[PDB]
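S.K.: Supplied in structure tokens, the structure appears directly below.
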Amino acid sequence: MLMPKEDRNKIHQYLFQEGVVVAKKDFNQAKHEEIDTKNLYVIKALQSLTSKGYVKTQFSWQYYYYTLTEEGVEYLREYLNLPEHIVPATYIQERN
Amino acid sequence: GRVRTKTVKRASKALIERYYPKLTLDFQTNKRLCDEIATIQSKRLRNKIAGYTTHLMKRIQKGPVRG
Amino acid sequence: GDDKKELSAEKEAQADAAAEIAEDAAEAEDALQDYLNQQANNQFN
Amino acid sequence: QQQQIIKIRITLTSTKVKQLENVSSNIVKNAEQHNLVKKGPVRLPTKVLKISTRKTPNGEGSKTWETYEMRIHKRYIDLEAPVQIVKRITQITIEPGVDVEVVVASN
Amino acid sequence: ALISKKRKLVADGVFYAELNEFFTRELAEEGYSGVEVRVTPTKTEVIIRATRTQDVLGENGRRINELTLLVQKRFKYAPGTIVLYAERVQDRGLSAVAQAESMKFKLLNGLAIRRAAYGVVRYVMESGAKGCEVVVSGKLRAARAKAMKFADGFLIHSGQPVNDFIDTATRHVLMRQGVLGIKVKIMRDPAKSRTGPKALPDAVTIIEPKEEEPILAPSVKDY
RNA sequence: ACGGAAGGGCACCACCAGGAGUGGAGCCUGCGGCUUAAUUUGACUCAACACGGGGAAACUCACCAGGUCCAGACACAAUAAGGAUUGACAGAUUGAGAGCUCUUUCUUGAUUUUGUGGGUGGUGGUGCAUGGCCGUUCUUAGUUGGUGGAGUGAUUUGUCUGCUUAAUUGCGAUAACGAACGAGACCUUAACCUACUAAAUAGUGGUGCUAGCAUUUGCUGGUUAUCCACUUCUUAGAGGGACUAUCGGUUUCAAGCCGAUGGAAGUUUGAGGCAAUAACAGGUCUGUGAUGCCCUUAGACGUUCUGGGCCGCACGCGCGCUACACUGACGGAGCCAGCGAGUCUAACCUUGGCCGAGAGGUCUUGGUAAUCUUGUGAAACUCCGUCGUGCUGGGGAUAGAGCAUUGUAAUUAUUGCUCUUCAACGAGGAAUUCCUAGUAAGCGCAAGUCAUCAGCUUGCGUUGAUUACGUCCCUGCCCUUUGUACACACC
Ligand SMILES: [Mg+2]
Ligand SMILES: [Mg+2]
Ligand SMILES: [Mg+2]
Ligand SMILES: [Mg+2]
Ligand SMILES: [Mg+2]
Ligand SMILES: [Mg+2]
Ligand SMILES: [Mg+2]
Ligand SMILES: [Mg+2]
Ligand SMILES: [Mg+2]
Ligand SMILES: [Mg+2]
Ligand SMILES: [Mg+2]
Ligand SMILES: [Mg+2]
Ligand SMILES: [Mg+2]
Ligand SMILES: [Mg+2]
Ligand SMILES: [Mg+2]
Ligand SMILES: [Mg+2]
Ligand SMILES: [Mg+2]
Ligand SMILES: [Mg+2]
Ligand SMILES: [Mg+2]
Ligand SMILES: [Mg+2]
Ligand SMILES: [Mg+2]
Ligand SMILES: [Mg+2]
Ligand SMILES: [Mg+2]
Ligand SMILES: [Mg+2]
Ligand SMILES: [Mg+2]
Ligand SMILES: [Mg+2]
Ligand SMILES: [Mg+2]
């Protein structure tokens, strides 16, 4: 798609941080809850990210559920550059 | 109509068969009987049953009845 | 499936069920990465 | 050293009349089973959420109508207890299917 | 906050419906079989009735993270306030939904249409059901649509005990040709009911009298 | 399985005895037809036609006249940092304050672009490729296994002449005996509890404070807590109650049926919900991010934006509404329901006060609700008057002029009010629908839809009949008997 690196990272980064993204099917949503971009931006960004492995997508009642997968856990490691032994949804909280 | 089904009539037979001392011409007491002496899942069916294991009695008292 | 080969199905059906009882009785017992995310951007900040 | 009579109203709302009456009754004992003072379970008129629809996804056929319904049961129990018993009596007594709500105040 | 309780109780229904869905879509290869969501003090409790909870967990308990996180983000829960646990179902054999997904998954490794269903009925039986029925509908291999039935044991079909004693579930195994309809019916042995009616309403038991040894001219016992 | 053979049945989607009608009329609304840029489309006997919850001003929306966008994943290849690509102010242009496109010339920085492969979306096709759902047969009563009896066998007997029932419901007969699915049971609603447990969100009596009239103590009210009590009425928990009981006619003195008495209740107590096996090329790909295959994919069948269209009018068909009057209209006055709904991150249901003839407006207000709207003071209906049979003051079509509401927008007139205009229609040919008691019919109300719009529907209560309580004549179905060269089963 056509979107500036700024918005790509605000996605990409947030994906690595949370390890998870949800987002309602409604392009033209201006700003999406949480991430600071066009909703349309998120959906397609991820769609790409999935179509090359990396991430998994689920629908049901009008909402996308993107699950970051293990090979992606590497790809983001390249795109965000951060060193191996980084992070994801891969902590166990304090003692929760 | 009001033809009593087989379940009603089959139980009634089965009760008159093995409890003729005890039971009576009275449905009012035969009701209370059934409760103690028989497992039934509804009040309604129990009544439907007792009322007919009664009627059956009522005329045994004048002759026999096949079955 | 045709009824000419039926026996052969019902029996493989059983066997299928028999091995679904192997699974369900053998599962009735059988036998880090630190630094975080919003931290590495506050430690290299 | 605490404890003071704070005037309570526990409102009990559900679609499962067994679990509801259960949590209702078990509470009313666990009141005077330790001597409080109350006006007991007040059953509010159980109301019915009706929904009336054609069965058919489309148009064909004799026009058959089908009404689903959902029943909401609501009690309220008024208690007069101090802070200790109340908070105890709210966090426990919990039950999956019965929404418990405890207000306070004299207005 | 602040909602009508008519609106509130319906709302909670929907919430369950949307939640149950998402799981049935997300945990099929995990024998998802249902949920219940307990509203409590300080947390919202979600329990996943999946047969195979080892997968719902994951590497040091990952997945339920993603799963909560998902469920979290979506309905807007404030981290901590929503909590998921998985919980292996006590015999999948008496749970309609669990068996359709078996049936589905059977036919997707290409089991013979019967060997599939004909197996499930047999395993369900040995799980101690009172009766069980599977239908397959739609089209295999030929062009014109057929449908089969696969029953054994005992079922009833009408009135309240239906609400009481039979689990039913339709699934849609999406095949290369068109789509199959799987449709399972399990009828639980009402003897075991544990909480409810103990029998069918037709059940009329008579206690078996007593072998009297009567006669005997009066007499009385003192004490 | 079928027959344009025979014998039995069953039913107000049959008739009888009637009711109230439709068919005639005005209009409303769907369908055909015509018409058209387009008048999007599915469905055509009961089982297509106030049906797709289909009451379309935009949206919906598919159709028509026009304008943008890619939201064309991903892989290789090409291009290319000396710049792959992106965007634009003004002007021209355009319906448009769309940088669509052009002039001009800044900007952006590897996100794209060109190409092929591969995807993708689609209310595009196929319901005669499917799932699921539904409707139909079915207001029907049918389906099956155990042990036995018959047959080499598929199979049959059980599952049957009769009688009975709403029912393969039973009785009875009996090479069958005994059972299960479906029926019944069950479940929900409406009826009965001065028995039980309670209630300032239900209400009664007493007592205070208090108004009015009588005064002779009284009668009729005010007072979300001034206190005491109570649960009859209201509410919903747990119980109880009915089993066609008692008695009697009847009958194979069987199932049963009829009558009387009692009973809250005696038509399956009344009305529903659920409902076996099987069938249909029933309907729905236009509910679905359900789906195969085909089609299409950048001058798109994607999508969005502007504007028209689904309402267009020689006419055929179907559901409706209002009527033709005097059991009436009109005008004052009486004045009584039940099922409901209702506003959070928001404008829902609206009391009350004022202004306005009205519609409405404006100021405030209670309600997330047995708490407020609401006692929903609804309508038929009841009362006393006016009119007097005259197309009349019945009837209100058509139409002109004004004022208000919803909405970004009301013109092809959304709706509402006022004046005015004042049509057909004088009870409707052949035909045809619906119905058996709190039913028919009359009568309004909530709810769905809904910004606005019900002449529709789903429920509701109010007023409350006439005539059956039967039969096979009509019509439709079922059952045996029987014929078959049909079994893809008379398409
Ligand atoms: Mg049954
Ligand atoms: Mg039934
Ligand atoms: Mg007649
Ligand atoms: Mg007539
Ligand atoms: Mg348009
Ligand atoms: Mg391409
Ligand atoms: Mg191509
Ligand atoms: Mg589609
Ligand atoms: Mg079809
Ligand atoms: Mg179909
Ligand atoms: Mg067609
Ligand atoms: Mg009838
Ligand atoms: Mg033999
Ligand atoms: Mg026969
Ligand atoms: Mg009472
Ligand atoms: Mg009487
Ligand atoms: Mg067809
Ligand atoms: Mg469909
Ligand atoms: Mg139309
Ligand atoms: Mg009047
Ligand atoms: Mg004025
Ligand atoms: Mg307020
Ligand atoms: Mg006139
Ligand atoms: Mg008039
Ligand atoms: Mg309305
Ligand atoms: Mg309509
Ligand atoms: Mg023959």
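Swiss-Prot numbering applies to chain E: residues 3-225, in that order.
A Cβ is built for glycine as well, from the same backbone N, Cα and C atoms used for every other residue.
Pasting the feature list from Swiss-Prot:
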DOMAIN    E:21-92  domain 'KH type-2'
MUTAGEN   E:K108 to E  Impaired ability to rescue stalled ribosomes
MUTAGEN   E:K212 to R  Abolishes ubiquitination by HEL2
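Please situate the listed features within the shown structure.
M.R.: Within the same chain, residues at least 6 positions away in sequence whose Cβ sits under 8 Å from that of E:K108 (mutagenesis position) are E:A118, E:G121, E:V122.
The Cβ of E:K212 (mutagenesis position) has 6 other Cβ atoms within 10 Å, all protein chains considered.
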S.K.: With helix taken as DSSP H, G or I, strand as E or B and everything else coil, how many residues of the domain 'KH type-2' (E:21-92) land in each class?
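M.R.: Computed counts for the domain 'KH type-2' (E:21-92) are 31 helix, 20 strand, 21 coil.
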